[PDB]
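Okay, structure first, notes after.
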Protein chains: 4
Amino acid sequence: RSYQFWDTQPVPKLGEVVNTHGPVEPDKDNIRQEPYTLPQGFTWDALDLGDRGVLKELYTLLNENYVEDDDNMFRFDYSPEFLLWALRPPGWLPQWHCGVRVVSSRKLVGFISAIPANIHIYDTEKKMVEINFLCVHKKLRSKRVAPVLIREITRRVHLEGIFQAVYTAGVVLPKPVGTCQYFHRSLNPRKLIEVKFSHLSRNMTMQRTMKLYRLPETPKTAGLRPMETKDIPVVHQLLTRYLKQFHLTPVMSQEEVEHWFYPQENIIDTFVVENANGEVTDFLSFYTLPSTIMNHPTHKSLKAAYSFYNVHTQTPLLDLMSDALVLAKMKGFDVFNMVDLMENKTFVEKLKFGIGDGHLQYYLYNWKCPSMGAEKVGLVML
Amino acid sequence: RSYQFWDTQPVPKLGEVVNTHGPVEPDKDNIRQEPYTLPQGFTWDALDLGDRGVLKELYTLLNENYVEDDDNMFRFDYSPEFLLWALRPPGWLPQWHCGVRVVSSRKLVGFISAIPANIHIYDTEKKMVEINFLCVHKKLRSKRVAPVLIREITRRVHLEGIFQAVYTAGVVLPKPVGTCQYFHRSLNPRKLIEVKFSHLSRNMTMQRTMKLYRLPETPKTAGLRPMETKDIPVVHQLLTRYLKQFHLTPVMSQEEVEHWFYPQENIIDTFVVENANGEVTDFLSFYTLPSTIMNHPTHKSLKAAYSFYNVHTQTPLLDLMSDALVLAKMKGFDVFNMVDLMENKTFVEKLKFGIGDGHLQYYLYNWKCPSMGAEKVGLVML
Amino acid sequence: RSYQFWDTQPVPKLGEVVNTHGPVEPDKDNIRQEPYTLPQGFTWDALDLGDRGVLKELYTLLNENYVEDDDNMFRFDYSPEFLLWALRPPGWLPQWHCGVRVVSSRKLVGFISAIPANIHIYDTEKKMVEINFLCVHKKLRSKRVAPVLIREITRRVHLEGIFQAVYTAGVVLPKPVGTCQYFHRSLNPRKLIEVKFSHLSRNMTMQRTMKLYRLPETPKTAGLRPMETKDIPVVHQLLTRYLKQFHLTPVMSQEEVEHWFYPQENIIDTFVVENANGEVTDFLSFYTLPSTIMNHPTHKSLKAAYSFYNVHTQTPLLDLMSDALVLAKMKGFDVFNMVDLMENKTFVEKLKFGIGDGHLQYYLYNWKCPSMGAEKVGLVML
Amino acid sequence: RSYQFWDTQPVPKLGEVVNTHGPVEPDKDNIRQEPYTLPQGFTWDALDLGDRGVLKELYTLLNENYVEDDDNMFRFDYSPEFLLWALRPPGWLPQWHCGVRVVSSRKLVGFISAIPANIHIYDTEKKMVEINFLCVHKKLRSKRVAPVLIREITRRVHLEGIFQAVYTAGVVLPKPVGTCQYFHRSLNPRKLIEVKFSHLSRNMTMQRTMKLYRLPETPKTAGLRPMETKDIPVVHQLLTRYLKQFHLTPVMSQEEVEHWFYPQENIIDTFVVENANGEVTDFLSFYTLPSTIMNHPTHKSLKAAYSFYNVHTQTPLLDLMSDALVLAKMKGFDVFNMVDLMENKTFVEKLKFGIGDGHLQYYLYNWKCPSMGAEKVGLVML
Ligand SMILES: CCCCCCCCCCCCCC(=O)SCCNC(=O)CCNC(=O)[C@H](O)C(C)(C)COP(=O)(O)OP(=O)(O)OC[C@H]1O[C@@H](n2cnc3c(N)ncnc32)[C@H](O)[C@@H]1OP(=O)(O)O
Ligand SMILES: CCCCCCCCCCCCCC(=O)SCCNC(=O)CCNC(=O)[C@H](O)C(C)(C)COP(=O)(O)OP(=O)(O)OC[C@H]1O[C@@H](n2cnc3c(N)ncnc32)[C@H](O)[C@@H]1OP(=O)(O)O
Ligand SMILES: CCCCCCCCCCCCCC(=O)SCCNC(=O)CCNC(=O)[C@H](O)C(C)(C)COP(=O)(O)OP(=O)(O)OC[C@H]1O[C@@H](n2cnc3c(N)ncnc32)[C@H](O)[C@@H]1OP(=O)(O)O
Ligand SMILES: CCCCCCCCCCCCCC(=O)SCCNC(=O)CCNC(=O)[C@H](O)C(C)(C)COP(=O)(O)OP(=O)(O)OC[C@H]1O[C@@H](n2cnc3c(N)ncnc32)[C@H](O)[C@@H]1OP(=O)(O)O
Ligand SMILES: [Mg+2]
Ligand SMILES: [Mg+2]
Ligand SMILES: [Mg+2]
Ligand SMILES: [Mg+2]
């Protein structure tokens, strides 16, 4: 395999062994001032997501052209409020909301985004950006617009003095620092069968599988309750200490912990365990991300919840995650999705998670370091 | 001499000679969510400098209560445009424009500011903040208000995940990382004598004193011209490479170079040297800060120029700085002020600079490192 | 949730943390002299309520356009004599009876009122106004006339040197200082069910319902009698001492105590307990505010009594409120209404009150302070 | 000296040096409902000053019995229009115009008045009353009628929830908060000498006297003009900011500013300085109070001007007061009177003011605070 674009980028080559730690190329001290040229009839446009009309344009572009499963049956349906939460964390910059519009009709046909993040990678803590929501309109595919978007966001991030990024993709590029598998836990088995998300278990029937995937009516961990403002410091402390055991992690400020974990309905849910002494010992969190059910006339929305960051110091992780499934069922989700990073593998069997198709690859840009097992990835991206 | 406040802070003790490099205390896992309590009748306020009224409140407070000369006869005249330049560089945050108001009147009586900066100190580059414009109304002096302002800005910076700061002061605190002296160069001698900035020397008549300091009407260096947008990258590259030879320097992004150096009338002046080949090989910069005569506040200002960053690779430093003086005299400045950091000592005598009273002390908060000579200090602060 | 008008006003933002106590903005030392511009065809007019024709006009506007229940079945029917009581307390001003007329037909289509009140809020006592009776004609709804009325009364109150205000609303605005719930006590349960104010309970008959809510035919408390002029000082004394335990209360002069509590038939009823020693140790009070029953051929009005201020020092509060119910029943009221402020929650169950829909939000204008539970609200609005 | 009445009142004793701040006794929560008993044959009557017959009775009482001059050869000549201005400011109450009448004849023989005012005293602002025009018929003197008047107006003010007062007197009572002296400026010195208000000074002629006190015929400050309706906001702003430097001051609403300063001929004169930019930067004001002369060599009345509030921010105070004298002379005044409060002492010498007999003592009722110098008194009483 030959990568026309990625062979020119500061990333390790696919089959290369990596025994060192450090950047691929030195920091630049002079940056290209002019935006990269787009094909004729297209123009750059930084999207003001505070303008609800422009936010709806981005919602529409992603709702119609963003990530689909392998079988092309489901597509992510990021709500506009979710996109606001994901794209305006502390330190966001308007130029890093990088759209492409056709000049004649002003139609949004491309996008890519960067948000700042302090990243712990092995023994180094570096200021980086997280790249997400790279999208090219279906009617512009395979014309190498995606390399222009990547080079442009690189340029605009370089202008701010940042020379490394982290990103995830379902495809293999040079070169994954980690590779993870998807796991799903059924909550509404019938809907998952009728929409062909899962198939009837072999040597089983419909209402056999239902009471097999049944769970309690309310969680079992004593002291569980939704996160409040008074919990921001301890949630920050619990997260920082928990994440030290992994090799690729975010390093969040207390302001970033508030942004990413303070509950917002139909966006992010965080529950803390406050024990008999009044101490917050653990917390669980998951975010709301439905998928559009394509070419299906009856059921059109698949309501999914995604495991976010789950920290345990006193409640066993099995108890914590069981309660997360229970809370997700109570809130009307159809499935609970996660990736096998951190300690997520440890409760797959007992909590009856099923393995999904594909792989999630983790990448660093302009950083060369030995790869790591999925259990050492401690970074969850949206 | 003991420091009731500073002895409690993460800084080296005076007299403690330091040979190590690192933080004094760890980054904080959890941060006080509540602002520190002010004396009764006062409250915090994050000033929105984008509001014309609030901005005028700030320069009123500063022009009436900020730093005066050791003589107590010259109040600096801070303009709103200058304050937006100094207080809103890339990365500025509203919560870091920390004001103190009387609760009932909302009268502004205190201020302290933080701006983010990437700082290189010996072998380590770290994101810090620069603390400036600490000001307490003259009717509230000597009543412990300054330690509360310092702790509150410390708290607000901690909340963003930053645990180091750099600051300067004319007073000795635990513990200076560097000590610098002030130097001034008369441009318009007769006005400085009339105002009593400089007095009549021994056997020195003023019929010939306009001779001692007179300068060419035009600069010697051929390719000298004002900095333009097209120069932003090369000025960024020149500055970054020049600063590597010092031990305490900023690390500016290209966006930060544009903000700090792109010329703004009566604020910041930058001239690049473009040689016979079209290459920019040097540049000089100075910022504008006039002073009102405390005895004659209704009279016109004392126009002062302050040396900023001067980089040479092809023009001799002596030539660049001489042209700096000539350009300042051309623009109507009465005096050119500088601090003996970087290589500024090398042209003091030849260019007829005179020493000033007092010392400029440089400090790091929560970073223990050996002290350095003025000539290794490569950071200029407003 | 974005408020086009309220986000411009000196009130805290919804969901903001409030640590402080004080004004949002300073007292204004120059006030807009010109009334705010109304839509074409409409004019301001200060209503002289001492003129019976104009009083009738305001009565008509409110009787047809003021507050309805959330099912549009009942509308407040403030009497003219009630309106004089509520709008001409000590210190009233004619410019604060602010109406809007149609220029051609002189028809009253809008109103808003201010009355002065000294307000105790936490550890501060401020001269404020109470804003009430904001009303826009049904045919003029949703045309942004309310923001003009609010800004104009704000201007007219500013002219008299008052810069804080207290008000209640059934809708959620930025930002409630307290939230309370409505409770009712059936007195004529047959009529209440016949007009669908109440519904028949769980498998219970009409005959069982009527005797569940039966009341004694005379009050129980020994010494209960209507308030007389001689009681004004002790009622003033009882109220002042009792209100000290709450966090938001009025501070009434003795002249204000006479206005608000001296009995006026069909307006305000106050009963004191004069014990066997001849001293007044308690008092209860309720005002008369019926509701129009919309589109009913037989029942035209819902005669309702509203709990006002009830002070107990020797008679148990439970006993006082029971006699309030008995007295209201004797007087022919259909229902006894209250808000769960002060200690009202303590007798909801014992005395068989039933919960109402919606909430009553309490707001302060240009005053930032922590919110409070309903039991610390000690201020009753008309 | 024993003060039979004042020793019973909540005021500091003379010789008691006070250096705390606050009320002498707490607010009362029950107030005497019945008027105090007068000597047999006398009754209380609240004077309706909107009745021209009753207004005529009051100025008859005052013109014949109120404050005599320092030579008791003149009588003040209070017009009905002056008294309306002094006694009906914003917030006036009819019960605070407190008269005493003979029962059988209804003859008015006593008076005392309260008007409301917000008062800034050191670091406290409080709603107070100003007491003035205490007058007892000459044939009723020394019968202790004045203490009953004072107790009765205290009671009527307590009934409205106000527990502090400010007042002035020529006599020493417990306990002056500040002491000022009277100054006067001859404008028509020949008339003053002929009516024995002045005596021709040491060894001079009338010609030399009239030359000594001669004034320009037109004011020096160009842009001086009468106050107009459009100036009400800026005059309010100027006054509020200027008065902050003094320790005892009124806090006027914009409505109060209009009442006290808007010109009424033969009552109050206000002139503003509108500079070359159209900005109003200063104002001067004086009120009219003539004195009838009890003798005629010719000359029935003495036209006296009294300095009111003079605010300077651009015009030097010397020039502003010089222009006030010129304006008073132009309008036919014979003398310009003032008290050495605020900055008035600073132009006594240059503008040729002379000292008058007696002193003006300032008092607070039920408020303890340190005394102040005359130049810190910022309150002018009629
Ligand atoms: C210091 C600052 C650095 C900041 C930048 C750091 C790097 C950030 C990198 C981006 C992180 C994104 C993180 C996320 O958002 S991952 C989510 C990506 N979005 C989707 O999957 C949505 C649906 N798909 C599309 O909209 C388009 O098909 C996309 C835009 C994916 C490709 O458009 P198109 O189908 O029209 O293709 P092309 O002809 O234009 O281009 C073909 C070239 O593109 C390489 N390609 C294909 N898919 C990806 C992919 N997901 N990451 C990186 N490269 C990808 C491919 O190997 C080939 O290069 P090479 O084989 O010739 O070498
Ligand atoms: C990780 C985030 C960290 C962020 C914070 C990093 C540290 C930032 C540190 C501040 C960087 C400022 C950078 C600039 O802007 S330097 C310019 C400072 N401003 C002026 O000189 C303006 C005119 N002066 C004033 O307004 C007042 O005199 C000030 C406000 C300076 C002091 O008010 P006042 O005279 O009423 O005093 P106090 O009774 O309240 O307090 C006495 C205590 O204050 C300590 N003091 C006096 N002057 C300074 C000074 N320049 N830096 C640090 N500390 C100072 C003093 O040693 C004593 O502590 P200790 O002797 O008892 O121990
Ligand atoms: C220093 C002195 C300050 C003095 C002023 C202190 C503040 C006084 C504040 C008033 C205290 C009143 C105390 C009482 O009397 S509460 C009783 C209010 N009256 C009624 O409920 C009677 C029936 N309703 C009506 O007549 C109208 O629907 C009213 C007049 C309520 C609104 O007219 P309309 O339906 O045609 O709407 P619009 O298109 O003109 O305007 C919509 C805007 O108005 C905001 N809105 C809606 N309802 C209220 C409400 N009850 N308080 C404050 N704001 C309210 C709304 O959020 C939106 O603003 P934003 O969402 O764009 O931000
Ligand atoms: C919270 C609400 C509080 C409101 C009230 C605040 C207090 C307001 C207080 C009033 C502020 C007034 C502000 C102005 O208007 S000052 C202008 C006063 N008026 C005149 O000078 C007009 C001509 N004089 C008279 O009409 C009478 O001589 C007056 C009425 C002055 C006294 O009548 P008379 O000569 O027949 O005497 P008496 O036997 O009835 O009574 C003798 C008692 O009166 C004490 N005396 C003498 N002169 C004054 C005086 N100017 N303030 C206070 N007390 C005064 C005296 O020390 C003795 O008390 P004590 O030595 O036994 O203790
Ligand atoms: Mg393409
Ligand atoms: Mg202080
Ligand atoms: Mg409307
Ligand atoms: Mg008497």
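Using Swiss-Prot numbers, chain D covers 115-496, in order.
Looks like X-ray crystallography, 1.9 Å, at least that's what the header says.
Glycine is no exception: its Cβ is also placed from the backbone N, Cα and C atoms.
Classification of D:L248 (tetradecanoyl-CoA binding site) by DSSP places it within a strand. Annotation source Swiss-Prot lists tetradecanoyl-CoA binding site at D:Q118, D:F119, D:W120, D:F247, D:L248, D:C249, D:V250, D:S256, D:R258, D:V259, D:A260.
Of all Cβ atoms in the protein chains displayed, 16 besides its own lie within 10 Å of the Cβ of D:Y180 (mutagenesis position). The secondary structure of D:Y180 (mutagenesis position), as reduced to three states from DSSP, is coil rather than helix or strand. For the mutagenesis result D:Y180 to P, the note given in Swiss-Prot is Abolished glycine- and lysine-myristoyltransferase activities.
Of all the Cβ atoms in the protein chains shown, 14 others lie within 10 Å of the Cβ of D:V181 (mutagenesis position). Annotation of the published mutagenesis D:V181 to L in Swiss-Prot: Reduced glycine N-myristoyltransferase activity; the original residue is retained in the structure shown.
Remark: D:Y192 (mutagenesis position) has D:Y173, D:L176, D:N177, D:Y180, D:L403 as non-local neighbours, by Cβ distance under 8 Å and separation of at least 6 in sequence. Listed in Swiss-Prot as a mutagenesis experiment, D:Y192 to A is described as follows: Reduced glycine N-myristoyltransferase activity.
Listed in Swiss-Prot is the mutagenesis experiment D:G492 to D or K, annotated as follows: Reduced activity. When other Cβ atoms within 10 Å of the Cβ of D:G492 (mutagenesis position) are tallied across all protein chains shown, the result is 21. Following the DSSP three-state reduction, the secondary structure of D:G492 (mutagenesis position) is coil.
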Rounded distance in angstrom between the Cα atoms of D:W120 (tetradecanoyl-CoA binding site) and D:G492 (mutagenesis position): 25
D:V250 (tetradecanoyl-CoA binding site) to D:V181 (mutagenesis position) - Cα separation in whole Å: 10
Spatial neighbours of D:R258 (tetradecanoyl-CoA binding site) that are distant in sequence (at least 6 apart) but have CB under 8 A: D:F119
Closest of D:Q118, D:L248, D:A260 to D:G492 (mutagenesis position), Cα positions, binding-site residues only: D:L248
Nearest of the binding-site residues (D:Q118, D:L248, D:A260) to D:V181 (mutagenesis position), judged by Cα-Cα distance: D:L248
Tetradecanoyl-CoA binding residues D:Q118, D:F119, D:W120, D:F247, D:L248, D:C249, D:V250, D:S256, D:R258, D:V259, D:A260: largest Cα-Cα distance, in Å and rounded to whole number: 22
Those recorded positions in D:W120, D:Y180, D:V181, D:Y192, D:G492 whose CB falls under 6 A of ligand 8, listed in sequence order: none
Coarse DSSP state, helix versus strand versus coil, of D:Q118 (tetradecanoyl-CoA binding site): coil
Cβ atoms near D:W120 (tetradecanoyl-CoA binding site) (within 10 Å, other residues, all chains): 16
Cβ packing number for D:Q118 (tetradecanoyl-CoA binding site), 10 Å threshold: 8
Among D:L248, D:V250, D:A260, the most crowded of the binding-site residues [Cβ within 10 Å]: D:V250
Distance-selected mutagenesis positions near ligand 4 (C-beta under 6 Å), from D:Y180, D:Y192, D:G492: D:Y180
